[PDB]
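Novice: The structure that follows is given in the form of structure tokens.
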Amino acid sequence: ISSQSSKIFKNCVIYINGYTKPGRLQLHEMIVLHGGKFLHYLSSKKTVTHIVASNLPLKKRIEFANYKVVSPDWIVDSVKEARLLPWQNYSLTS
């Protein structure tokens, strides 16, 4: 009835900020195909759980302490492994 397989981003809404390789469109597609959800843009309010940056500045790590900011490699590599990865390894929020 329901595959529910490679559900790496199933409970995860992901926003992308800055210039990330590969493109924000591509990373967001990698999220969706893995049963995941995404966000276009935030305006201070907590309507996301994960953010993707190329690099994330220190005062913005404080700005986004509430949101698990990571490198695009979390999304790219998890999809290539078809498994959940430690986002704390790829963390740009800390």
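Chain A is numbered as in Swiss-Prot, which gives 158-251 for the residues shown.
The backbone N, Cα and C atoms fix where each Cβ goes, and this holds for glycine too.
Pulled the feature table from Swiss-Prot, pasting it below:
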type    : residues      : note
DOMAIN  : 161-249       : domain 'BRCT'
MUTAGEN : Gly193 to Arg : Loss of activity
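Give me the structural setting of these features: burial, nearby parts and distances.
Specialist: Neighbour density for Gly193 (mutagenesis position): within 10 A of its CB lie 21 other CB atoms from the protein chains shown.
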Novice: Mind checking how the domain 'BRCT' (161-249) divides into helix, strand and coil residues in DSSP?
Specialist: 24 helix, 14 strand, 51 coil
